[PDB]
Number of protein chains: 2
Amino acid sequence: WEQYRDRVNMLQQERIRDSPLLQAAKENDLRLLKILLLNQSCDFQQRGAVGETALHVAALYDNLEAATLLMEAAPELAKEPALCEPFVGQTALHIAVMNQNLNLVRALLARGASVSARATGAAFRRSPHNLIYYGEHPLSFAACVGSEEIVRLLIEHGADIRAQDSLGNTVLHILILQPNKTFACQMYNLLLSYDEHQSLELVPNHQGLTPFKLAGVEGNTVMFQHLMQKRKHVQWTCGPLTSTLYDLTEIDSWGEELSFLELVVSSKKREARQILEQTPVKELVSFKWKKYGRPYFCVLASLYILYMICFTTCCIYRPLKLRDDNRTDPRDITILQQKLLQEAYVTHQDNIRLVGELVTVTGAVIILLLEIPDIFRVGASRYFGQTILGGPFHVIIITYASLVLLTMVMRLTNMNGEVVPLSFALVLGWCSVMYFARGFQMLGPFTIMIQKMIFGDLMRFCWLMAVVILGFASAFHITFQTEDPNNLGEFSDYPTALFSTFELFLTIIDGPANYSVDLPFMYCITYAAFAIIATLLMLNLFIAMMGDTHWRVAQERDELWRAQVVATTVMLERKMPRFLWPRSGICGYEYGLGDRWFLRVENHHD
Amino acid sequence: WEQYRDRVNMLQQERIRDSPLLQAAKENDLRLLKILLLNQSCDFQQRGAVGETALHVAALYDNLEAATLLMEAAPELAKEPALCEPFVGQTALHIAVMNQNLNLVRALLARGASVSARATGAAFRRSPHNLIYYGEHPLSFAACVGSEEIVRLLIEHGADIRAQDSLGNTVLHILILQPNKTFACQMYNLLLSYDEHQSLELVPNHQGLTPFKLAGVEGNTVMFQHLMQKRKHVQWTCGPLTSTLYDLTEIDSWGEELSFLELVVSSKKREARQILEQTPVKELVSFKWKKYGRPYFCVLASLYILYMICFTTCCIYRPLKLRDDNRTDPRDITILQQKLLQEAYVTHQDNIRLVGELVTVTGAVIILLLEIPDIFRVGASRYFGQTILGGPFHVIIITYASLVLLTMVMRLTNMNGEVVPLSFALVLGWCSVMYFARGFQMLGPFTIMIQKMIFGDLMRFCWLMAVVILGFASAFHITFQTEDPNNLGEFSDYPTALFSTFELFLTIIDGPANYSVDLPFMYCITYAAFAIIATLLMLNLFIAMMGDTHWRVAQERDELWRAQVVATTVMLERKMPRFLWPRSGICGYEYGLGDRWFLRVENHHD
Ligand SMILES: CC(C)[C@@H](C)/C=C/[C@@H](C)[C@H]1CC[C@H]2C3=CC=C4C[C@@H](O)CC[C@]4(C)[C@H]3CC[C@]12C
Ligand SMILES: CC(C)[C@@H](C)/C=C/[C@@H](C)[C@H]1CC[C@H]2C3=CC=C4C[C@@H](O)CC[C@]4(C)[C@H]3CC[C@]12C
Ligand SMILES: CC(C)[C@@H](C)/C=C/[C@@H](C)[C@H]1CC[C@H]2C3=CC=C4C[C@@H](O)CC[C@]4(C)[C@H]3CC[C@]12C
Ligand SMILES: CC(C)[C@@H](C)/C=C/[C@@H](C)[C@H]1CC[C@H]2C3=CC=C4C[C@@H](O)CC[C@]4(C)[C@H]3CC[C@]12C
């Protein structure tokens, strides 16, 4: 919380200003320090608002002379951490390491400061409130700051590299969480040494993620390249061609429930889809999509198209009988009604329709059985909210299967009004065939564009279009509230006025004009203003805004598709049986390389 | 095949690892090499998985000491090539030349390695599988790698420059197939020397292509400029103006069936149309198009317009009599029927129509006789698939002539239903006048744009538009399946519902609204959703996507037109008689320069 941290910092500065020892440590006033340390009544264990000692104040402002004088007067201040909530466990060693004062780190380790001291405070935890997540240990702080000398000095004094914070992250995870991504590779190389023998790269955090999986999730492409440099083998370099043998143990993740590629495509980070364009991963998912993914996706698309054709044919031949009542109202045009269940299935065509409806119900049950456990598997927000995983289509097909089952219930219980679920089910089921458009390059990015336009410019257009219809519907209704509805029936009731002016916004119906009668002049004025500001201005400004936001998000539209084709492969590999999806790569047991599976990439390095 | 090559490379590395001599040659372990070559039981002719010797392994990893020790123990390993399928014929000289080890090439030639050894393997042939096509000879390998010293050393030892691989390419063709295009000119200059006397530049491959024609086909513009540098003569350089005299022997290609420009404009390469913008070729095709091409294309366009006017006038005056049956059905509006052939031609106007129909049939026969042999001449895929040659228009006019002949057959055999071929023939014949739009700058690029939009954004729009119509047609049909069809007949049958909602997608008909009756509320909900997602969203998103893909392919649209005007000249020169197309250039026999035809270009070099 921002105001709490502002109060904490203000109170900390007030205690510093209201304590002569803390002010002398801050301003490096050595004379006042000698006077205060000469007096025995002055407490060496004075604590500030955050529980900081005077040594913490000396290390905070890089006053080496003040810190050495305080440690000469009281060495045990090196062993005293802070004890208040935003800075629980922070010692002077943490602040000395953060400020990169190597002589101060030497002086603190000389006095016996704890090299395993853990700063379990709210300011040192990973949070959107905190601006840096450098860990909880001085070794993690020195690794994330970027000082190799302090790292070597802490390791020589007994710092444990295999130390986990409150999130379970080791020093490698917090190194991969840094946004620098350049010196962190050098610090990763430094900390891979002294880990001589489970290695530190195989230690998962509390989310179960290895540093390889964490680099895949967080979208650290440079750290991913640095990690594969250690997981490759150059076979030959004859001429301009070289053949490298990447290891797919930590990429393919055979047997693991949450594989590497599944964590990559389901990650919320925008850089996380830039891991799919790297040298082993792109070749692996490209081999999987061409060899196995695309034919299986095409036959599933054909099966879903045939299923929707059967559902549509069952909707066309829906059992309707003549009405058993007279049409007294002259504005009532209903001549047919739904049959009861006893009379619905009598003829042979009704038996064929019964077979098709059983096929439809079985398909809806299959759709629900495929869709429901994945919501609990990957979370409700990530399943329905990510474009790469097919977010809106899962909501659409769950609504479609629910409406089909509701129509089955209404058919069995003889409820009237099956058109209301059936039209919704037809519209949602046929618009859910746009999922399979992600399997084709001609149709994938256009479908992603349609998704971006619907949740983007269409909603912000509709919010103002609603206030224009609500104005002009009321105006058009009250101008025609004193006129005969038979001559101009476009605005005769307020719902009809709303629908008529909504159609007049999009110019899908003609302007109401009866030239044999005398319309009000207020209709002419209001409709001229409506034609100016809605038809001419906003309906063309929507085209202009779509054209402006098409080229801005065009590059983002192609990348999101290339990822959508890595999530279709990573699902089909998960959901389809194993005999249809053979293990990808080259088996090392055939060639004596071991029990590992490799991928061979031959590239022209010139 | 990728998996076969992965298996081959893995098996090759496994044999290297399972053989002590091959592993010693790979790792350059000279002590183990001395131990193994001391033992007589160790076979010097050990072969790997690809049939490679230990000398091949030594040359593969640039181990010069290992290779010299192996050749000291066994010189005849220099004469032993590999004998397995991916690497048939590859010797150690090929791998030494590929890795640019000049001392190893000296040591191999000293031992008597074959300088004419031909590597007829699948890895050395031109293929999309292979990443490099460097030829099949060590001289071709040294030329394509870029080492002049190795080229001179191989030529001094007896390499044949006039050597052809399995594709018939000499060393110059494989030099022109390199994507470097900069050092290949220097290597071309080097290999033009030692060819002192048919020269090497006049040797065709198995496709009949010279290096000049191959550089034209492959779009190598830098090599084309380097080749004309040797085919030009500077007459004078007075001031800032210079007059050069280019040779049109290998550019115009008089008498040759497959000329240079015909191979250039029919090539599938995208860079191949960048040869038409070079200094002799652009001036030659510009002179041909202005002097002869444009008036002939204009009079052919006028003749085709008059022919289509005659065909349209014959379709308007089509012989129709009154029906000889009563209209019992109230929804039947047919009042006229086709006349029989005996009563069709009675009056004088019918004789004028007979003359016009004979003109139409003769024109269709002429169109077929012009179009049919060119399909067999240039291939079916290249004739119907290339925008530069007029791809879709040939399919359109073949369909048009076929429909005209089908209408003639139906007229002679008294078949009923000539409207079905005649409307198709009229639509296709009038849309085939867009071919002649390539003869004009105002109409050419716009027609290429229309072609790019139809095969581009229009198809990807129509594939999703089809799933929107199939959804909303079914919804609109089942909402009106219980209503009287007389009040709202837009959705009364499923084909009529499909056509009505297809018209409602493009807003070419009004929204169905009868204000004197009570329509279903489900129609209002479904039509509001349809108006949002089809009329507002997708119909404007098509405009936005066309505007986005107009400026991206605008530069490509002008270049494709400039080429289309070089293919119209190269066809008209081929198809029209020779007395209408005089030979282009300046005759050298008039001025004593020889039996060659030249083009004079005067340019301001400042
Ligand atoms: C007639 C009723 C059912 C109303 C509610 C209509 C709703 C349909 C037509 C709308 C609701 C949400 C829309 C929708 C949701 C999101 C996407 C994902 C996008 O990448 C392609 C279009 C697509 C698939 C569209 C298609 C049309 C849908 C499914
Ligand atoms: C402008 C945006 C917000 C889009 C969504 C507009 C929607 C509004 C204007 C549309 C959508 C559905 C329409 C609608 C639904 C159904 C009926 C029942 C019918 O018997 C009278 C009209 C009536 C009452 C209209 C009123 C106007 C509505 C509510
Ligand atoms: C009424 C029937 C005949 C249906 C099939 C209509 C087809 C016509 C209208 C369509 C089919 C393919 C279309 C077509 C093909 C390709 C091209 C090349 C392009 O550079 C200009 C437009 C042009 C020439 C268009 C014109 C319109 C055509 C010829
Ligand atoms: C959305 C894209 C795919 C474009 C091409 C749409 C085409 C469809 C919707 C159109 C094209 C031709 C139309 C068509 C052809 C002819 C007839 C016969 C007529 O008596 C009833 C309507 C009917 C059956 C309609 C149905 C809808 C069709 C098939």
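We number chain A the same way Swiss-Prot does; the residues here are 29-225, 230-638, in that order.
Header says: electron microscopy, 3.1 Å.
The backbone N, Cα and C atoms fix where each Cβ goes, and this holds for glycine too.
For A:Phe425 (mutagenesis position), other Cβ atoms within 10 Å of its Cβ number 23. A:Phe425 (mutagenesis position) falls within a helical segment according to DSSP. Here Swiss-Prot describes A:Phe425 to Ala as a published mutagenesis experiment; the accompanying note says: Decreased inhibition by the synthetic drug econazole.
One entry in Swiss-Prot concerns the mutagenesis experiment A:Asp542 to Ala. Its note says: Abolishes Ca(2+) permeation and Ca(2+)-dependent current decay; no effect on monovalent cations permeation. A:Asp542 (mutagenesis position) falls outside any helix or strand according to DSSP and counts as coil. A:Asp542 (mutagenesis position) is surrounded by 12 other CB atoms, counting those within 10 A of its CB over all protein chains shown.
Listed in Swiss-Prot is the mutagenesis experiment A:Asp542 to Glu, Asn or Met, annotated as follows: Attenuates Ca(2+) permeation and Ca(2+)-dependent current decay.
Looking at Swiss-Prot, the entry for mutagenesis of A:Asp542 to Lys says: Abolishes channel activity.
Taken from Swiss-Prot, the feature Ca(2+) binding site applies to A:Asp542.
Here Swiss-Prot notes a mutagenesis experiment, A:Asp550 to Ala, with the remark: Minor effects on Ca(2+) permeation. Long-range neighbours of A:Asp550 (mutagenesis position) (same chain, six or more residues apart, CB within less than 8 Å of its CB): none. A coil conformation is recorded for A:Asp550 (mutagenesis position) in the three-state DSSP classification, outside any helix or strand.
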Distance, A:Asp542 (mutagenesis position) to A:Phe425 (mutagenesis position) (CA atoms, angstrom): 35
Short-range mutagenesis positions relative to chain B, from A:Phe425, A:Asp542, A:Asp550, with Cβ separation under 8 Å: A:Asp542
